[PDB]
Structure formats: structure tokens, C-alpha cells
Amino acid sequence: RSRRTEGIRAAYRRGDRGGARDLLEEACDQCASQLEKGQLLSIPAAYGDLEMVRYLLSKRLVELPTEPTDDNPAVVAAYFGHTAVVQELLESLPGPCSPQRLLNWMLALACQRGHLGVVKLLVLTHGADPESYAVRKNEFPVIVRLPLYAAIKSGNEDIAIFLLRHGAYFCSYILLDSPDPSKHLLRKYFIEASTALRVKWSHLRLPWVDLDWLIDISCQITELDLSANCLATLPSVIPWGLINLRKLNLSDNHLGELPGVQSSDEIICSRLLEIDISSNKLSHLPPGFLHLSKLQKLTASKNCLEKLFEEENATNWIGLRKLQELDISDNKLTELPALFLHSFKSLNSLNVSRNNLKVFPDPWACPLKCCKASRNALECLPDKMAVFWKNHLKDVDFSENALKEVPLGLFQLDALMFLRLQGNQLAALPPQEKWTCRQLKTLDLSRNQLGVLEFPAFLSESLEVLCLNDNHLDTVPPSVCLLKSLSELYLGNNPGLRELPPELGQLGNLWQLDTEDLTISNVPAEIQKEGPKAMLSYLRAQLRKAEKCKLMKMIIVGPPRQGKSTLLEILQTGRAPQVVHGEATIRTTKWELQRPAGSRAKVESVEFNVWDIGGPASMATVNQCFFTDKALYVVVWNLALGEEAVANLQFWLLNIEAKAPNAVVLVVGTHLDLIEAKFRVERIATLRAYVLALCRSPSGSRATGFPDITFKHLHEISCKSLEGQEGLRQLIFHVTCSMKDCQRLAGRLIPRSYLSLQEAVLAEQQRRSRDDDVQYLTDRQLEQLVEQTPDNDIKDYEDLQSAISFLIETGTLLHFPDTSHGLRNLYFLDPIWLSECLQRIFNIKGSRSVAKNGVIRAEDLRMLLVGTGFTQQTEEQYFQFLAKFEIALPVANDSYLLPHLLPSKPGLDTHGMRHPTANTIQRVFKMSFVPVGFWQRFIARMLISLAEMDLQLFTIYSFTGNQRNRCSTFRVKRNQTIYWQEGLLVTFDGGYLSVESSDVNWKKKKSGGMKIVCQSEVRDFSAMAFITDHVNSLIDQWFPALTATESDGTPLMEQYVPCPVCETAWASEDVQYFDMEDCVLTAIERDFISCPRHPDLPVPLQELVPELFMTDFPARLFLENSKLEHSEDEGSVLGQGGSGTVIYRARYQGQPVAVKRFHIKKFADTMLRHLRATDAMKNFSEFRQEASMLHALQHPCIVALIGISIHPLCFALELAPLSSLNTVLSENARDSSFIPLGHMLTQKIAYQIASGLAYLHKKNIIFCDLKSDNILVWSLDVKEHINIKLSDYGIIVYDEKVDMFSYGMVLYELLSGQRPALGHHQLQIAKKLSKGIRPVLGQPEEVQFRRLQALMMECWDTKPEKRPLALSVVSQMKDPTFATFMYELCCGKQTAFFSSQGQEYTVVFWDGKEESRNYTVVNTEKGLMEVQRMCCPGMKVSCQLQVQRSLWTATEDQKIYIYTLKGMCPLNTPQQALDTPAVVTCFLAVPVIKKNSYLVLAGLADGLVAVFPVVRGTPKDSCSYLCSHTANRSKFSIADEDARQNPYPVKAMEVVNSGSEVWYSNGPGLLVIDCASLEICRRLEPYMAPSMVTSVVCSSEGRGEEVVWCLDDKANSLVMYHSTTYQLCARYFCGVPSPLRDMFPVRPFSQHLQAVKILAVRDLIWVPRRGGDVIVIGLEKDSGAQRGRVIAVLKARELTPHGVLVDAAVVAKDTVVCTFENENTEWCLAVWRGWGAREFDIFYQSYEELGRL
Ligand SMILES: Nc1nc2c(ncn2[C@@H]2O[C@H](COP(=O)(O)OP(=O)(O)O)[C@@H](O)[C@H]2O)c(=O)[nH]1
């Protein structure tokens, strides 16, 4: 029986796979049992036969037992590493019950074997546990069966570390049994090197650690993160025995205690900055922390602490002075000793929350920014809060404490802006009159027995949230209504609050109300159900004394000559008609209706302002404008014309629906007396239903696009017998009262000011009627009427906007809201005036001497229009009006085109212009009816567009997704045009287009329409797109009725294309046509479409509807779909466009690309087919517009287009490797303060954005959506040319100023690193920004980038006039001065100034005398006067020198006082004092490496040089006095009668040749001293008397050369010597008025130009001047010779107010400072970034190279 198995094994050993297959299948046929089948399955797994495994499991259905035995195929496959077999076997198991037992077995066995791939697949895909035991039933666990232990024991490092990193954890067994490789892995892979190796061993669950594991790297850092484990003790060395630790994370473990140090001298780690010992069992902090003078953060949170420290109240604790943050929350602290909190001085945040604290610690002076003391048992608060923390403490929370009252100081905090006192036993507040907390943004007083509550007035302009819910509040505190800036109020959970006072309606920005458990008597329950917004609106209505307005607007509509005026007459009078009605196009009147008996209406009667609109058919198109939403419409028709009349009604009905979607429409039949009575029941009931059939769906619902007419809205009436007049007016009243906005419209509450404005406007209309004026009310005049209104509550415009809405709804005002160029600034007062003026201008029957083919000269038109105003003062308005209605359009500036004056078809040469060519495309529009004036408007608009395009070839554009459209796709020079009333032929180079009304008769549907034909010899068919956009826009604007179907679904307009194949076959007949819908829908997918007459000869779409295929574009722009790896997966979505498109992450030709794709379909059915076709047409049009726009953009900062494709409809753009600027900026801004991306890089980003905006605006392209989201970052490397590009996708009136505003916003987000967080609701943000609120960025002192801050603040100025243009911004950023000056700091009156090496006293000033002598210390990095006029009595000083820890101070009493830095501020007691033969003028310190000492050379007022040896900052008394005169008489032998022996003061001192020598000044000459022998060795003569060397400077070059620069005080010239050869190499006259690109050779207002000092800044030399202009110079190599040149000229003009430069100095490796003095001896410090050759070079390279693209 078993022999079969052996055979199969033989079949595999011999390689006979086929024999194995057959034998195995036969054995399976015999082996029915599950056990036998599993035994068989073990065989191909043993071989590793993936194929036979698949056959066996797929066909024979062999089960895989989960038993982890030797016979298990999965165990065998894992044993031999056949990973594919492993996954196949595991996949075969059904259900979700993954065999974690078997998986763990395979894991452990593979780990023993080393088949790492099986392990990787087991854990990462199947989740085998790395920490379990692989132990069979009736088997005992051991450690060798644990995965990680065996992995390490096997010696395979890769598998072991993989397990450790992906779930496996250490244990005592690993650490004890195999310590060596364990320590190896720990010391090897978890090292973040930087020595400073930040070793992270957390989350490994180390039971213990040992110094032996990392003491070998205790030189700087052993390890930092030791958290997430069960440590119960630490080595004695951590942290104290480890010198350069900075931040330890010892939290999250069993460290109930810590080791310590016996004394501070044992703390080798004096520079630790952060300690986290949280989530531990600490009862007390170790005392050792109190010795860390450098510690910055300490978070001993989430502990069982009972005391902050042990009671060592005798030790002079020195540490924790600079501790800025202390988190001791989640503890059992009852007392916080005032001792150590007082000891802390830099403390900014005390998180003592969640403790047993009953007495808040005593207050002390320290810069607290927050105090989270919540969840304690505090009884009272400190009373010095407004004394110590007056201007520092911002966030405060003493909520849920044992408080009964608070001191005034709490509410006198000026910096306080978040206060949370909820959950306490507060009964009353301090009086508001003594409050000075003007920055309160949130104040929660909930859960308190307090109820009178009163607030300060200023709180109305600062508060944003207030929460008074759940208090002793039976009445709303009246002061609450005063908080206009409030946004969120909680008044709920107040059962005794039985009213909501009306004054709360004044709360302008309030939108959220907690109305829980409140009964509001004064508000209807319906309003309460509607919600808080309804409540506030109703309360505001109550406040403004709103009246019930019973006036409504109704319009009578219908075909002409149907007795509209008759119907109105019987409705008004209720009698037989009497009036003979005239020719007026419009009549206006008034009518009141009493409520019929039995009425349930809310009013006694209703009032109606009535417009009866009629007139000649020519004005019908314009009359449709008078229709408005929220009005009654009565459509009247003659019953006698029956079906015929009913048909026409659909037209009218659509017109009402297109303009008044919420209109109540009645349909009434007249001439009831003309129908035989006996048949009326049959005749009416039919016709009634018949008209319903013309407006109702087959299901009975409303036909889409039609008004909601129902059975109850129909009525019949007579005029002679007046049958049903009572019924008709009853119906009118019932629907009127039934109509609703929300409440019913009739009698709705209207604010009193609105009604007063209505009466004022009516009075103005009547005045103009009496004065024969023109019914044109401008915004100014409407505002004036508003101002003259008594009881006027309109303060902001939005109130007037709501008022205007009310007036237009009521029928007082007529408005046409077009915002183009201030066109909206008009309102109309009388329909009669408007209609009469329009009719008069229409009726200009100008002869051929007047209208020159439709255009009348401007002066002639002005004269012709005299009769209805048309004075010059109002002229513009009329044209602004007339252009809107398209009655007269500007033509150049020469004439005006009047569309109704187009000539008939002239007998011109249409044949010659026509091209009998094969590049023919034809389209045909079929129209059920032709709207009146359609053709004139269409032809006029298209002619205007052609003229505009002709002008453009020598301005309303857009960018990104928008509803703004422009036919940029048609850029064609126009050669010649023939145009007439019903068509036009327009010819251009290479072809033409033609439109003409045609007798369209497809399928015997003889109706209106047009034929359009396009020819272009180059296959450029943008003309057809032009025609289609004009058609779509015109129909949408002026004739919306045509974008609709009949009630049965028959479309009113269709568009066909004639088949070219059928025409060719014929070339009469109804040539077989394709419906445009199926054309476009098939063009989505296919390339060929089958004609019904030629089912076996499909025709290409490309020669049928080429506009869809972009056949006009260049060939190179097309993509190849086979080369496009497109992915529609959810993870491949890069973003979303503004048009519903999607930006996918794809690859083209292997390069990553962003494909913008259009998704057209939105789920046989004709209606769905039409909807899909329309959507496809829209998406194609937007595709074409976007493609044409993007194709014309070529700039280094605009996302370029790669190519396009049709199947699917999508195109490709270059992809951003680093995503958006928002991404990188957000992730870098978290851990910094300002300029997160760096100085140079941030300047680069700003310049790139400015260049992109300038380029876009130059092309008349407007962005409108400039955000960090749309900016795409490619490289943060400053050396690359391009770093960012502006994209058209993210991840009302617009102009360049809006883009510049958004640019200022982007600049703010760049500098701050935070978004302009004015809120999370956009409406509130917009309201704040419009009203002058802006987000806060720090002062220049902390930004350090002044000039761009100036630009950024200038960008969002409330007035667009002051907002700069993009070009000027680019020009500003061109100059290096834009991004070299950082800021300025004004120090006021002073007496002396001293620089430093940058170690301590970065800058210091001195003032006063004797008792008043004081000093000011300025730190440039923070821009703060860290010491402010600290007293230091004594005699004033001429020079100083600070080195090591000692400051030498040369007083004018010929004495040098040596102080130590260890005295901190009061350096009044000198450590040494040394006499001098004369007052020292200057100092120099030169170290000696061979001696570990320093030499302080003191340059005297006589020219002699004193040598003070110094050892570790300790001066020695063994001075020497090198005599200049001795050196002269000995060597230089200058005659005594020379001026050179005048005892010149020593001005200049510098080290030369790496401190080998010292060079100093002596009159015109220089003297060089040996540093080894101290003998004066050399003299040099750069200048001649009366000159003198004011300074000497030496620095290293990029070539390794060392050279010395020296400046003359008088000649104002700079000379350059070489250090070792001692020859003058260069002479440069510096007093150049305009030193632009000055160049001078180098050998191998008159006071403004005076140089003051020479500064060595990196590899460049900075020469500042009195005039504030500083020149930076370097040198370059040309053909071996050298040449010194100006690299840049800098001058911060904003330093002019601070007078003249008194001096300058280099104060840091990257910073330069200068001091400007005014006439009052008040100084200002102006600081420039310390750029070297590299920084200037890269800045210039960036600007120039971008300029060269
Ligand atoms: N017999 C009869 N004639 C009517 C009825 N309604 C209107 N008319 C006629 O309609 C004419 C007035 O139409 P008209 O006011 O010019 O309509 P308009 O073009 O909208 O102004 C009158 O001469 C009436 O004879 C009706 O119910 N019965």
C-alpha cells in the first residue's frame, strides 16, 4: 500500500516530473482519505513542485491539516525554504482562522534553518508571532523553540535583527545565554551616529542595562532613549558619568527610584538639557537635578510623587535656574514648595495639573506663558499675577478646583487670552471696571453657582467664545448681548432660564448656541426646531421692529393679444370690462385682495404690486428679464385656440422657470364664453389635462425643467359673464397665503429700516418722475437714501444687501447683477422707464447714412438718443446699461453695433471665398423654434469676439478650476468677413468658417436651425470650437428655454453631423446623419462609428467630430497609450482638480508624472444618454481650454505640460518629487521658530513665487488660488536652479491685487511656519481679513528678516492700491540688500561700544559716569538687550578685551581692571588691577598653543606696546613695554624731526601668519612684532603723514594665501600686503561715490564716503562707511594676475533715521553688526547676515541663471 509514496519519490529523484504527476494522480484516485491525501501532498512540497501543488489543491481538493507535524507539507516547505510553496499552501486554507500555531511552527523552524524569506513572508504577510513558543501537544516549552533566541543563537544576524525590529523582544535568556552577539547587535544597528551616537534602545523591553554595553562610547554619548521597558535600576554613570548627553527618555518603566551623585563635582554631564522620567513609580525626584545649571526641561509626570524634592533645605542649590518647563502633573502632590519654584527663573510653563494641591505655590517673578493647574483642590489664587506675570501669562486653567473667589489680578492679566474657571464653586466675578485682560479670546465659567455677572466693554472686540451653561442663571446676563465679536455661546442647562432676550440678536458673528434644556417663551417652538440660526434671525427681526409685510409681486404673462389687461381689469374691479387698453409694453398698478369667507389665512388681506407685461413680439426676449424669483406668475391664454395655444405655453412656462425657480405659477384660460356650454365639461377637462400633459412627466410628476404646475393651479374664466372670477381670486389668495420662503411670505417680518428704505426709494422715483430725471440709482445714491433713513440699522453693506434683496423681491427695485468693471453699480426704479428707453433705442430706424452695416457712429448715436436724458454726466451709465442688454455694443472706440440693425444678406462674392476642398467639417443645429432676436445677438457677439481676438493677436482670463470661460482655443488671424442678419462667412489664412440659417428638415422635422461649415487646410478646426462655445454661452445667458426638452422627453434643440461617406456615395436626400450625442459618447472609447447605411464601412470620428480629438494641436504633443503606465487605484491619487478631474500618480516612459484625467460618466435610456452626452461635451470643452492655456506657458516656475491623450481623456504634467510646499513647510515648522526652511532657501522660494506670478500676470493670466497647496517643491537644495513650480491643482472679482494678497499670505506662512490660523471657518476668516484683522508675526527683532516682513505686510494692506505689483517685488528681491539686512535694534543714549569674539557680551554699550556708570548687553541671536543699563560704577573706559573668563577694561586713569565673568552682572569688584604708563587705546589677545597661555598686547596712546602675559585668564605682573622709539632708533632710523615720531596712539592690532607675528599701527607706518621673541622686527609704510592706518585686518584666502588689508583714516584708501613676503600687493582708492562693480588690479557728501573700519567676513572684506553704504569686496584670478572687485553694495535705507554710522564689527561667524549714531548720541544697532563668497555667489547665480531662461 505505502509503496506508492516511494514511487513518487523515485519519480522526483530521477527528475521525472510527468511520471510523478501521473503516479500521484493515480494514488490520489486510490487515496480517498484526508490523511492519505495530506501524506501525498507532503511529497511535491518536499520536492518543491509549485505546479503539482496547484493541480493537487485545485482539482483533487486535498485538504491541508493544521497539525504542525513532520508530515505537514507547510512545515516541509518552510524547512527547505520554498517560499512560493509556503504561500500557496497557506493560501489554500479556507476561512479567516489563520493557523497561528502552524505559522509559529514554520517561523521557528525556518529561524533554526535560516530560510529568511519564509520568515519574512510569515511575519509580514501572515503575522506569525515572534514571541511565542512552538510546542506540540504533549510537549513542553523551551527557549530554543522561541524564534528570536534561536535566530541569534544560529549566528544569522540579519534574521535576528529583522525579528527584533518587527516584533521580537529581548529577555533574560538572550542576555544571559548569548551575551556577545546580543551586545554586538545592540551596539551596531541601533546607533544614530553624529562620538555623539544617539543610541535608541527603547521598546526592546530590556529587563536591565549595563554600562559595559556602551561605556566604550562614553566619550560624548552612549545612549539617550531608554524608555518602553521594565527597567528597575540604572548604572551609576547614566547620565552623570556621560559627558555630552543632552536629552534622556527614561520614562515608561519600573524605575521607581534613580541613582545619584554625592556632589556636583561628580556631574561630568553638566550640559544635559532634557529629562523625561515620567510614567514611573517615583515618590520624589532625585536631588541631583538641582545641581544641573544647564537643564532646560524636566517632565516627571505620571508618577506617585508626594514631594517635589527631598528636604535638603540646607544645600545651596544652584541647578534648574534656566528650567523653562516643569511637568509634575498626574501626581499626588499636596504642596509645591515655594523654595524651588522661586529658584526657577526661566520657567515658562508649570503643569501642576491633576494633583492634590490645595495651596497654589507662592507667586514669583518669572516669564510664565502658561499655568495648567487644573484638577486640583485649590482654595485661593495668588494675588501678584498681574504684578509678576502681567505681560507673559497667556493660557490659564484653574478649572475644576475648590475655588470660591478669584483676585482682581487674574482678570488684570494683559497677556491672558485663555481662561478656564469651570467646575468650581465661584459665586461672583470681580467688578468689570477693574479688568484689564483685553486679550480674552475664550472664557468658560460653566458649572458654577454664579449668576449679577457683568463684563467689560472692550471684551466685545476680543472675545470669541463664552460658556455660561449650567450655572445659577434664571436670566441671561444683559452684558452678554454686548459681545458683538462673540462666535460661540453656551446658555444651556439653565432650567430657570425661561426667556432668551432679544438683544442677543445684536451678536453679529454668533453662529453656535447650546440651547439644551431651555424653554424660550419669546421664541416660537418652530423657530427653535429650525435651529440656532433661525433663533438669531428671529431675534434680530424682533429687535429691529420688523413689520408684517403683506405686499407681494405678481406678473401677468402669456402670448400677445390674450386680454392680459382685461383679466387684470376684472380682477381689480370684479365687474364687466370698461377700459380701452393702449399700446404700452408694460403697465404697473396695485391691487388688494380680502380673505374669502372660510379662509384659514394668517392675514385679513393681501397686497399686490402688479406688472402687466406685453408689447410687440420684438421685445419678448428682453421682457423675460423682468421676471424675478419669489413672485406670483399668472400665465393667461385664450381657450378658443385650444391645443394650438396650449403648445405655445410651454415656451412661456420655461422662461418663467429659468428665472424664478421658486415661483408659484397659475395657468388660466379666458374666452370661456366662446366654448359651447354643453361640451365644456368634456372640452375643458380635456384641454386642462392636455396642458398638464405638456408640463408633467408620464408618471404624473413635474417634467424636469418646468415649473411645478399641478391640477389645483388651473382655472377657467370669462370676461363678459365673469364666470369664476370669484373662484380665480380665491385661488390667487389661497396660493398667495400658501406661498412660503421660514414662515409664509405674505405678512413675513421685514425689518423696519427696510420698509423705510422702500418708502424712500419710492419717494426718489416720484421725485425723478416730477423732475423728468432718469431712473438710474447708483450705489452712491442708494447709500445716500439709506443714510437719510430714520431708524437706520444699516451699518455694514451686508445689511443693505439683504435690504436690496427684499426690495427686488417686493417689486420696488430692478437689478441685473453683472460685476464686470463695476457694472453692478446700478439699480432701476421703474419698469416703464426701462422698457420705454429700450423700445426707443430699438426703434432707431437709421438709414444707410446712419447704420453702416449695423454700427452707428458714437456721436450720431449720442444725438439720436436725446429724449431720455442722455446728458454727458450720465452717458457712461446708459452704455454700461446698454452693453449689458446687448442693445448697443462698443465697436473699437469709433461706433456702436446695434444687433437689430444688421443688413440683409448682401449680394457679395460668397462663391470665390468658399473652398471646394476635402478638409470639410459640417454641423447642423435643429431647433423646434427660433427665439426672437437670437440670430442678431449670436452674430453680434461672435463678430465682437473676432474683433477682440484680432486685437489680441498684436482681457478676462483665469487659471485653475473655475466657472470663468474664455475661448483661448481660437487664436486665428481674421482675413475678411461678410456678415448679415441670418449668417456670416469669416475667412482666414488657410480656411474659413460659415454659419447660416438653414431649412433643417431631418426626418420630415421641418423646423428652424442652422448649418455650420468649417474648412482648414492645416487640420486646424478651432473654429468649430469657437462656434460651439458662442452657441452654448448665448443659449445659457439669453435663451435658457432651449436647454430643455418637451414633457415627453423630446429635445427642443438637437445637433447632428452629416455623414461624409453617404455624401461621397451620392456625390437631394436626407443624407444619413449622426446624432452628436452618440458621436461624442462613442468618441469616448472607439475610433470608428458605423453608419446605418454602411454597417460594414465604419467612418473615423477624427473626420467627423475632430474638435473632440484636438486635431489642431502639434503632433509632438500627443502621448502614446502603450507607453503610459496609468493607475486608477485609490493610492495613486495625487490630488483633485477644480473641475471634478483627478490628478493621478502615473509613469510615462519610466518617468514619474501627474496625469490630470477627466471622469465623464455619472451612471438605452434616452434621458441618461442626453445627460451623459452633455457632460461629455462640457468636459471636452474644459479639456480643450485647459490644454490650450497650458500649452502657451513656458517659464522655469510654471508646471509644464508633457503631452495629451484622448483614450482616456487625460493629459500629463511633470510630477513633484517632494509634494507641495505645504508638506515640507509644515513638517519643518514644528521644531523651529521662524524661517523653518532656512534663510537662503526661504529667499529662493519667495523669489521663485514672485517670478512665477510676474510671468503669469504678464500673460494676462490670473491665479486666484495661490496657496501653499498649489505650490510644488522639487528640491530643498539651494544650489539647484529651480526649486518650486506653480501648479494648477492642490494636494467674486479678481485682479492682480488679489493674487498679491494671496502671495503675502504665502509669505506669512513661509516666515511663521504656521498657516494664517484666523479660524477653521472660511467665512469668519474672510470677515476678519476684510475688516483689517491680520495674523500676528513677531517683531523684526525675532524674525531677523526685516525687508521681506515689510513686503509681506505691504501685500495684505486693506487698500489694493498700496499692494505692490509682481514686477516690483521681483525687482526688490533682485538686490542683495533685500536678504542681507536682518533687522535693527535701537539702544538709545550711550557713551561707548565694544564688540567681542562672540562668546559672551556679544555686543555691549556703556554710559554714565562714576556712580551712574552703567552698561547694556545685547545678544544678536535673540535681538534682545539681555542686560539693560545695569549699574557698574567707576571711571569710563576706552577699550576692553574679554577672553577665556576674564575681561580687561582700560580706564582713562592709566589702569587696566581685570574682572572675571563669574561675577555675572555686577562686575564692580575687579579680580586684578594693573597700572599703565599711559591710557591704552586698544587691545589684542593672541594665544600660544605651545605654552597654553595668551598674550594681551595693549596699544597705548603714545605708540608704545605693552605685553601682558596671561595664563588661563590670569594676568601676570611681569609685563614688558616694547618701545616704538627704541625700534626706530635701532633699525628703522627715521629722523627725529620727522612727524613719524609724534607719539601717535595705537589704533590697530592684528595677528598675522597664524599668530606668528602681530601687526599694529604707528602713524602712517605699521610695525610687526615677533610673537616668539617679542622683539619689533619690521616696519612698513602704506601711507605718509598726516595719514595713519586706522585698522589692520588679515584673513585666509581660498587658495591658502594669507594677506593683510589696511585702511587709511585720511586718504580713505585700502591697501593690501602679503603676510609672508611683506610687499604692498594692491592699492585701492575707496572714496568712490558709486562703487558699482569697481575693479582694480592686484600684483602676483564727502563725509558719507569715508570708510570707518575693515571687517573680515568669512572670505570677503566688508568696508562700511559713514553714509551707511557698505561695500563687500573680494578678489578673482585672471590669467595669473589677481583683481580685487566689489561683489555687492549694500545699504539699508531704513537705517537713515538713526543718523550716521559710528562704527561696525564682526560679532559672530555668520553675523555682522554696525552702530549708527545721531546728533543726540543715541545709537541703533543694524545687523547684516554674515555672507561669504559662497552666499553672494549662489545668490547672484540663482538670479542670473533664472534670468537666462
Ligand atoms: N369674449 C371674450 N373676449 C376676451 C376675453 N378675454 C379677452 N378678450 C378679448 O381680448 C381683447 C383684449 O386683449 P389685450 O388687452 O389687447 O391683450 P394684451 O395683448 O395682453 O394686451 C379684448 O378686445 C377682449 O374682447 C374673454 O374671456 N372673453
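The count begins at 1 with the first shown residue.
The backbone N, Cα and C atoms fix where each Cβ goes, and this holds for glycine too.
For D1265, the entry in Swiss-Prot reads active site, proton acceptor. Secondary structure at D1265 (active site, proton acceptor), as computed by DSSP, is coil.
Among the features that Swiss-Prot reports, GDP binding site is placed at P560, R561, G563, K564, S565, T566, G582, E583, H671, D673, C719, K720, with the record citing experimental evidence. Long-range Cβ neighbours of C719 (GDP binding site) (same chain, at least 6 residues apart, Cβ-Cβ under 8 Å): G563, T566, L567, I570, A576, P577, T670, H671, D673.
Per Swiss-Prot, the feature ATP binding site maps to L1134, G1135, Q1136, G1137, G1138, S1139, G1140, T1141, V1142, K1156. On its own chain, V1142 (ATP binding site) has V1133, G1135, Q1136, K1156, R1157, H1159 as residues at least 6 apart in sequence with a Cβ closer than 8 Å to its own Cβ. In the three-state DSSP reading, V1142 (ATP binding site) counts as strand.
The domain 'COR' annotation in Swiss-Prot covers 751-943 and rests on sequence analysis.
Other C-beta atoms found within 10 angstroms of the C-beta of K564 (mutagenesis position) number 22, with every protein chain shown included. Under its mutagenesis annotations, Swiss-Prot gives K564 to A (Swiss-Prot position 651) the following note: Loss of GTP/GDP-binding.
The Cβ of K659 (mutagenesis position) lies under 8 Å from the Cβ of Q624, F627, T628, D629, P1040, each on the same chain and at least six residues away in sequence. Annotation note: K659 (mutagenesis position) sits in a helical segment as assigned by DSSP. One mutagenesis experiment catalogued in Swiss-Prot, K659 to G (Swiss-Prot position 746), is accompanied by this note: No effect on GTP-binding. Increases phosphorylation of RAB7A.
Annotation note: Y878 (mutagenesis position) sits in a helical segment as assigned by DSSP. Within 10 Å of the C-beta atom of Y878 (mutagenesis position) sit 21 other C-beta atoms, taking all shown protein chains into account. One mutagenesis experiment catalogued in Swiss-Prot, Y878 to F (Swiss-Prot position 971), is accompanied by this note: Increases RAB7A phosphorylation, likely by blocking EGF-mediated inactivation.
Around the Cβ of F929 (mutagenesis position), the same chain contributes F651, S1007, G1008, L1052, each under 8 angstroms and 6 or more positions distant in sequence. What Swiss-Prot notes for the published mutagenesis of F929 to C (Swiss-Prot position 1022) is this: No effect on GTP-binding but loss of subsequent stimulation of kinase activity.
Non-local contacts of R941 (mutagenesis position) by the CB criterion (under 8 A, 6+ apart in sequence, same chain) comprise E886, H1030, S1033, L1034. Listed in Swiss-Prot as a mutagenesis experiment, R941 to A (Swiss-Prot position 1034) is described as follows: Abolishes phosphorylation of RAB7A.
Swiss-Prot documents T955 to A (Swiss-Prot position 1061) as a published mutagenesis change and attaches the note Slightly increases phosphorylation of RAB7A. Sequence-distant contacts (6 or more apart, same chain, Cβ under 8 Å) of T955 (mutagenesis position) comprise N1260.
One entry in Swiss-Prot concerns the mutagenesis experiment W1038 to A (Swiss-Prot position 1144). Its note says: Abolishes phosphorylation of RAB7A. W1038 (mutagenesis position) falls within a helical segment according to DSSP.
Quoted from Swiss-Prot, the note on mutagenesis experiment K1156 to W (Swiss-Prot position 1270) is: Loss of autophosphorylation.
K1156 (mutagenesis position) has a Cβ environment of 26 other Cβ atoms inside 10 Å. A strand conformation is recorded for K1156 (mutagenesis position) in the three-state DSSP classification. Where Swiss-Prot documents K1156 to M (Swiss-Prot position 1270) as a mutagenesis experiment, the accompanying text is: Abolishes phosphorylation of RAB7A.
In Swiss-Prot, the entry for mutagenesis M1177 to K (Swiss-Prot position 1298) states: Enhances phosphorylation of RAB7A. The structure shown retains the original residue. DSSP gives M1177 (mutagenesis position) a helix state.
Listed in sequence order, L1134, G1135, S1219, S1220, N1222, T1223, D1269, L1272 are the same-chain residues at least 6 apart in sequence whose CB falls under 8 Å from the CB of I1291 (mutagenesis position). Here Swiss-Prot notes a mutagenesis experiment, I1291 to T (Swiss-Prot position 1412), with the remark: No effect on GTP-binding but reduction in subsequent stimulation of kinase activity.
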Just to be sure I understand the contacts, which binding-site residues have a Cβ under 6 angstroms from any atom of ligand 1? Candidates are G563, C719, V1142.
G563, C719
Could you tell me the whole-number distance in angstrom separating the Cα atoms of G451 and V452, on either side of the 28 residues that were not modelled?
6
By a 10 A CB contact count over all chains shown, which of the binding-site residues listed here is most packed: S565, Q1136?
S565
I'd like to know which of these binding-site residues, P560, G1138, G1140, is least surrounded, judged by other CB atoms within 10 A.
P560
Surrounding CB atoms that lie within 10 Å of the CB of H671 (GDP binding site), all protein chains:
19
Note the Cβ centroid of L1134, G1135, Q1136, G1137, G1138, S1139, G1140, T1141, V1142, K1156, the recorded ATP site, then list each other residue of that chain whose Cβ lies within 8 Å of it, in sequence.
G961, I1143, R1157, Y1289
Reported as an integer number of Å, what is the Cα distance between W1038 (mutagenesis position) and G1140 (ATP binding site)?
27
What number of additional C-beta atoms lies within 10 angstroms of the C-beta atom of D1265 (active site, proton acceptor)?
19
DSSP-derived class (H/G/I helix, E/B strand, else coil) of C719 (GDP binding site):
coil
Which is it, of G563, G582: the one of these binding-site residues whose Cβ has the most other Cβ atoms within 10 Å?
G563
Between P1644 and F1645 the model skips 111 residues; how long is the Cα-Cα span in Å?
35
Could you give the Cα distance in Å between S194 and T195, the residues bounding a stretch of 9 unmodelled residues?
7
What Cα-Cα separation, expressed in whole Å, is found between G1140 (ATP binding site) and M1177 (mutagenesis position)?
14
